[PDB]
Amino acid sequence: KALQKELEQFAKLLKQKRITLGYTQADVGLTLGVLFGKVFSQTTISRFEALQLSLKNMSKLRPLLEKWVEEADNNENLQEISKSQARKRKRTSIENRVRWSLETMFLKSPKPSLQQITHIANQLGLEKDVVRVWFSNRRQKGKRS
Amino acid sequence: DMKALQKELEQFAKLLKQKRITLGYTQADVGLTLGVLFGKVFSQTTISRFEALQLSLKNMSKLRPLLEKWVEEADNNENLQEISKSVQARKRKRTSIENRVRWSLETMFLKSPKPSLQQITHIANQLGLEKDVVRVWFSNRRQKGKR
DNA sequence: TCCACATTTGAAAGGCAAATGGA
DNA sequence: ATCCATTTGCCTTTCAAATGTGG
């Protein structure tokens, strides 16, 4: 009642501004990195502008985007030349074949140990912390429904 | 053979994804480093569609040589490719108009399909868009009709 | 230059789940 | 290291902007 009033107001303000200045959602997210050392994918930026993020997350992100706006209203060009060194935030994509191998291994063994994870990692050309996290999420998909 | 191309194209496209993923590059990344290598950036959508043989056969083949070369490059120089950006370009803007404008552009429809120089002037400055955009818009809208 | 109509091409948003943070 | 929740982005895809060609 209090937040989603002023948040809904800001979302409209960021979209119009973004479009006025001819920026795309990726651009903004990518320039957030240039300005603040903390880059953001267009997905994030679209969810912000659409209010699909949780309230805390909107609130955590408002100060960055507020800061972005007030930068764009003056030196718009030196942004359009600074963005287009990484604090990226990777997300591993795994090959359909490799994601299925891991599937086979699960459901016959839902909670492997570190001694399994290691062989599986080098076997499929993956880092170990990937396979490890993979299993935990796969388990969480189980307990989901 | 008409299908002998699609055999070679499907094999390349499979190699391209295989290479892209193992080397850890996203599709945005690839499309951007064509910008870097040939002078024209391509979007993730373009690369995604290329990887899925989603494009027309003619289109696939214009792109293929660029993508082949990217594979050829990315096997070795990997460090200096990701060290560039995370130079432009030139490529490739697309005006995303606001919803209010589009609707108030749709109003002249189905009022008048073929505005002519006079109407194209007024609407451009009023809605704060180049007069090129408006002409194009009214053309595109006309084609959606006949479709 | 304009127009038809064919064709290339990308911003944005949905699906799902990878990575992260807290206990 | 786990489980659990929550943050977050890759890939996808729709719809149309832009661009190409021939009149």
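Numbering of chain A is taken from Swiss-Prot, so the residues present carry the numbers 133-216, 221-281, in order.
Placed from the backbone N, Cα and C atoms, the Cβ positions cover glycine too.
DSSP assigns A:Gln157 (DNA binding site) to a helical segment in the three-state reduction. Marked as DNA binding site by Swiss-Prot on the basis of experimental evidence: A:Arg150, A:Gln157.
Swiss-Prot lists A:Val166 to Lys among its mutagenesis entries, and the accompanying note reads: No change in DNA binding. No loss of self-renewal ability in iPS cells. No change in nuclear location. Secondary structure from DSSP puts A:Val166 (mutagenesis position) in a helix. Annotation for A:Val166 (mutagenesis position): same-chain Cβ neighbours under 8 Å, separated by at least 6 residues, are A:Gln211, A:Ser214, A:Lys215.
Under a cutoff of 8 A between CB atoms, and with a sequence separation of 6+ in the same chain, A:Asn207 (mutagenesis position) has no neighbours. According to Swiss-Prot, the mutagenesis experiment A:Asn207 to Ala carries the following note: No change in DNA binding. No change in nuclear location.
Around A:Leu210 (mutagenesis position), no same-chain residue at least 6 positions away in sequence has a Cβ under 8 Å from its Cβ. Swiss-Prot lists A:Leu210 to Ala among its mutagenesis entries, and the accompanying note reads: No change in DNA binding. Loss of self-renewal ability in iPS cells. No change in nuclear location. No loss of ability to bind SOX2. Reduced levels of CHD4 and SMARCA4 in a POU5F1 pulldown assay.
The Cβ of A:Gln211 (mutagenesis position) has 20 neighbouring Cβ atoms from other residues within 10 Å, across all protein chains displayed. In Swiss-Prot, the entry for mutagenesis A:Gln211 to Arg states: No change in DNA binding. Loss of self-renewal ability in iPS cells. No change in nuclear location. The structure shown retains the original residue.
There are 7 other CB atoms within 10 A of the CB of A:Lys244 (mutagenesis position), with all protein chains counted. Under its mutagenesis annotations, Swiss-Prot gives A:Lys244 to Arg the following note: No change in sumoylation. No change in sumoylation; when associated with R-215. Loss of sumoylation; when associated with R-118 and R-215. No change in nuclear localization; when associated with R-118 and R-215.
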For the deposited structure, the Cα atoms bordering the 4-residue gap, namely those of A:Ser216 and A:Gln221, are apart by a whole number of Å, specifically 13
Work out how many Å separate A:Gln157 (DNA binding site) and A:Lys244 (mutagenesis position) at their Cα atoms, rounded off. 43
Would you mind listing, in sequence order, the residues at least six apart from A:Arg150 (DNA binding site) in the same chain with a Cβ closer than 8 Å to its Cβ? A:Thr156, A:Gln157, A:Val160, A:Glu181
